[PDB]
Amino acid sequence: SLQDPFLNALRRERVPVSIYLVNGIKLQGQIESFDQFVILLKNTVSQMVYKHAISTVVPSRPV
Amino acid sequence: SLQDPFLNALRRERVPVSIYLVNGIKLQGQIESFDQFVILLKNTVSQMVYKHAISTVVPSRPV
Amino acid sequence: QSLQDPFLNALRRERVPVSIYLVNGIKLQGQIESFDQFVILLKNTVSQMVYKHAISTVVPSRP
Amino acid sequence: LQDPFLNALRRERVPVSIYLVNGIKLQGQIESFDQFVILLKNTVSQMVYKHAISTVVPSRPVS
Amino acid sequence: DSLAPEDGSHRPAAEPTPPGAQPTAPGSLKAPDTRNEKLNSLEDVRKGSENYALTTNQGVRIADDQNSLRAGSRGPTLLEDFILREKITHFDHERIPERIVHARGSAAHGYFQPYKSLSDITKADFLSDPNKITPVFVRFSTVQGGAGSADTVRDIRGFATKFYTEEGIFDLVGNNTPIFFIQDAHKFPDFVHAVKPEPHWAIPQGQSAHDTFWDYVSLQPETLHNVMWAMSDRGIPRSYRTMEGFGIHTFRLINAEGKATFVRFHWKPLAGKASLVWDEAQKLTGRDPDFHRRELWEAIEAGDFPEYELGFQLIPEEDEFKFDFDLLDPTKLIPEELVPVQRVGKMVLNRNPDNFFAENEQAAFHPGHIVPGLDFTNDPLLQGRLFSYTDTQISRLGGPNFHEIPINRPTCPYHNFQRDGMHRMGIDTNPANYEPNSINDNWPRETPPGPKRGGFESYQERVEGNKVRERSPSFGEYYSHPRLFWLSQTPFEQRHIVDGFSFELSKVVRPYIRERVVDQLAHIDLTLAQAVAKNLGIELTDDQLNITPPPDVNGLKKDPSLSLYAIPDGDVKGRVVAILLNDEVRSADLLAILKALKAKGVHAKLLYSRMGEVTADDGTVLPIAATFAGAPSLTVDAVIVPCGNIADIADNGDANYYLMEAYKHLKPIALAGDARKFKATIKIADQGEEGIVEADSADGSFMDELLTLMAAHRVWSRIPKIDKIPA
Amino acid sequence: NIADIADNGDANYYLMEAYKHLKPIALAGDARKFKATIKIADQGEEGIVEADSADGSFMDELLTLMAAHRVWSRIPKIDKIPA
Amino acid sequence: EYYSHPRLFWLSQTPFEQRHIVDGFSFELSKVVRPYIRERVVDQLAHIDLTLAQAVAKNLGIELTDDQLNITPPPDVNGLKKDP
Ligand code: HEM
């Protein structure tokens, strides 16, 4: 699986990212956690993001 | 896995959340309980939110 | 621990009017006639069948 | 079929147009893939989910 | 030997930089890379200046721009001095009429894009494709005050967006509340005169706290709903970035099959909701009356683009009558509990203008500039507005040709048979100026209506009734909306509303007006009327005490969308913190402070008793951005006071009061090491207190507690404790 | 009833601001307890008119301060007050 | 001639009036963002009166140089040392 090696990278590197939703909203922050169903996105608070609602992940710099 | 502790604390702590859905609507209130598939959000009435329709769950403050 | 079945049963049993917001944002009104694992029968003036994968939220018109 | 087709685009390193479910058209080259995601390159490498992809269009024919 | 400094410190960096960092600058020089089709279309009318000769408007180079031409070094000025006459003349005629209303206003460029095609519900080309980027120009504003009035007044805010679409300009001309003051446009001027300064003496400026406004209110309870919002913290926003925006009227969406859907438009602030408090707002009008215009400008230079999400309330045609108020009544809101707001797309405001007069002042917004895919309803306030916004341009912007003024120019084609205004720019080559015409083969041609790229055609609404001048009976309800509003508010929000009314009412000189307004409040909620009446020294009577409250609105006992702070969505990116310096700042404190803040996008300004520099304990040189008095707590979200030579500032009137004011206005305060001795002035206990972050030094813990207080915006729990402090 | 206003933030600050802006201040009877906020001595101070009650003397001292417009002599003392 | 009138003005003022003038300049000057401007205005003040320039320059955190400290004050105005 390629999801997780990539997500892990972004997490331990505390790289800022842009999560693009299917509904077309853009989210921002740092990846705090993730599993088969959600991603926790850190900013002021943590927020739970459903991967089924995610269309694209874009890092603020290649890793 | 992650959903459960996250949701569980929001409820147990009675902290106001926002729930952004895939249809571009944003629901708000306190998390009353959940499920394999749904969430109950308390307001004037409780309402049933299908997880497949949620895109992000956003706490109003740290837990 | 299923919640969606008690919740939907209660609604139908009491013949209480509901709002069903679909994944594209559209409001449906009626009473639940009966249901499935996969669909709801919404009795309005005509009995119509609603796919659950297309439902966002279900809203009782009273407690 | 999915893997014969993707690998061909990856190996030939051909420009592709990826249309998403919201209607957005992404562009670039496919660097790698997964059971769940694709990595698309142009300026930055970004991770697209297959559940969010509607159609992949080659800029030119492959076997 | 030229007059610019040798080191080049006259000229700002072409780089996103924080408030205070650099001199501010025209968008095209501060952010030359930011573009869009509108901004590039403006290129033909931009003018640079470097490496050019100073000339008369006719092209003549000027040799001496320091003198009139006179007969002798000490003689009279001669009438043959055309250089002087032109230079003075142009100056002489610089000014054009201010807006009748919303004269005071601040703008920027930007863009919008839809989240998904909307062709199901509307054929509006700009909403047809999420890849379609639409340039916008947005002007936020107050309502009452002149073009040179204050920013942070207790008024309604305007929020106007011009969309430069591919099938014409669409103007979304809204406010920061979801209702209006009045029901029929015929009383527009009456209300506006009532709130505008009084005619005999031109007093007060950007205030509603005078006799005539309340006189009107008291005699027209239709106004009460919006007056409620005005009196709330809604009427004194933190930032144009931190308010909601509303189209107010119900409009129509019209799709390719001709199906009408009713709609009301919303802007939802990605920055979240945040507002000042009165004393802070009022005194800030004095300390920096350009506060909003400034904050907007800087936020943009700083990379903190204001973003808003365009959302629709949609209501099907057959639902027109399901609500127990009238969708066409503009003094009624559609509760989001009954119709939720669906996010549709997003707008980003990512570049300041180059010239404020050129681009802001002259822009013309008008709600009747709509496109195919949209249409009007019979809202009798909207109906009115249609007439006025075209008319008023004729004298504000000098003629019918105002659409030729650069900022107002469409970015799609525009062709017709309209000829000849004042100040006509376009030179028509059409052999014909009329249609039908055979001599140019009838060009340009009518275009039949269609799915996309069609002619405009109005929705063919059935009209049935007689020609009357009569308010719809369905509009005859005044109180249940105010009530709804009020019961949706948090307790501290309600204190503010109370104090809002009490303050305003207290500057109404004729006391019978005070009584009549109280009487109105009695019909909305008795708690509210009691609190206000106490503060004005009025006893509600038995009659008044018994007044039956109005009905729930469609069975609603509250709607959380109507509160600012119900569900805090306060966001720290873009906010600013004051750091109080002493001559001997403990550097590792400060390192950690700025490092933490920077990570969450929070700006700092370092302040002292004077300007220039101070040095850290480790000899890092710390430049001062302004003095304590120069940049009062008013202008910041929190105050941090690091350790060091506290003795330096400990007895300084200004540093102490900085803290006292900050505390009274419920702001977060953070004191490290010996700075904790300042607790004494804020009459805080030694035990601690919620809202005052304190520690031996600034660390991970210290900063996080502070930033978390900031995510709550204000320390509401402090309210009970502030009446004892004298600030 | 000085007790009524004695602990009122606004009444105190009214005096503190007035003092910082060098204005004449006149306190009769128990109102003299407000000297505490303006960090004035018990001895008195030029520019603060004070007495058991308002009489011929009390008013005249005040009006005379007013003919001087402001209490310039106060300047050195105002930087300590935080208003 | 630019300085002797400012000088006349300034020396006619009472000491507290002069504090105000000083604080006037210091306040305004402190909201000039480009500091080289602050310096240039201070330089002008040096030609009017050195007390004045010192007080203002202190408040802006500027050290007058030796050059600046030695600047000759402008003439009396028609032999006037003040005008009440
Ligand atoms: C529905 C409530 C209303 C909203 C949301 C509203 C919004 C505004 C806003 C935001 C501005 C400032 C425009 C700018 O920045 O250029 C404005 C200006 C103006 N409004 Fe109002 N307005 C309302 C009611 C009215 C009514 C009832 C009239 C007259 C019947 C009116 C006539 C004008 C005119 C003539 C101007 C400015 C002159 C011009 O821009 O050409 N508006 N409107």
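What you see of chain C is 5-67, where the numbers are those given in Swiss-Prot.
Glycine is no exception: its Cβ is also placed from the backbone N, Cα and C atoms.
One mutagenesis experiment named in Swiss-Prot is C:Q8 to A, and its note says No effect on Hfq condensate formation in both growing and late stationary phases. Secondary structure from DSSP puts C:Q8 (mutagenesis position) in a helix.
Every protein chain considered, the tally of other Cβ atoms within 10 Å of the Cβ of C:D9 (mutagenesis position) stands at 11. What Swiss-Prot notes for the published mutagenesis of C:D9 to A is this: No effect on Hfq condensate formation in both growing and late stationary phases.
Taken residue by residue with DSSP, C:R16 (mutagenesis position) is part of a helix. Under mutagenesis, Swiss-Prot gives C:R16 to A with this note: Almost completely disrupts the ability of Hfq to form condensates in both growing and late stationary phases.
Here C:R19 (mutagenesis position) comes close to C:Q35: these same-chain residues lie at least six apart in sequence, with C-beta atoms under 8 angstroms from its C-beta. Here Swiss-Prot describes C:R19 to A as a published mutagenesis experiment; the accompanying note says: Almost completely disrupts the ability of Hfq to form condensates in both growing and late stationary phases.
The mutagenesis experiment C:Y25 to D is recorded by Swiss-Prot, whose note states: Almost completely disrupts the ability of Hfq to form condensates in both growing and late stationary phases. A strand conformation is recorded for C:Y25 (mutagenesis position) in the three-state DSSP classification.
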- Task: From the mutagenesis positions C:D9, C:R16, C:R19, keep only those with a C-beta under 8 angstroms from any C-beta in chain B, and list them in sequence order.
- Result: none
- Task: Across all the protein chains here, work out how many other Cβ atoms are within 10 Å of the Cβ of C:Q8 (mutagenesis position).
- Result: 18
- Item | Candidate with sparsest Cβ neighbourhood (10 Å radius) among C:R16, C:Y25, the listed mutagenesis positions | C:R16
- In whole Å, note down how far the CA of C:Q8 (mutagenesis position) lies from the CA of C:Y25 (mutagenesis position). 16
- One should report the C-alpha separation between C:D9 (mutagenesis position) and C:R16 (mutagenesis position), rounded to whole angstrom, as 11
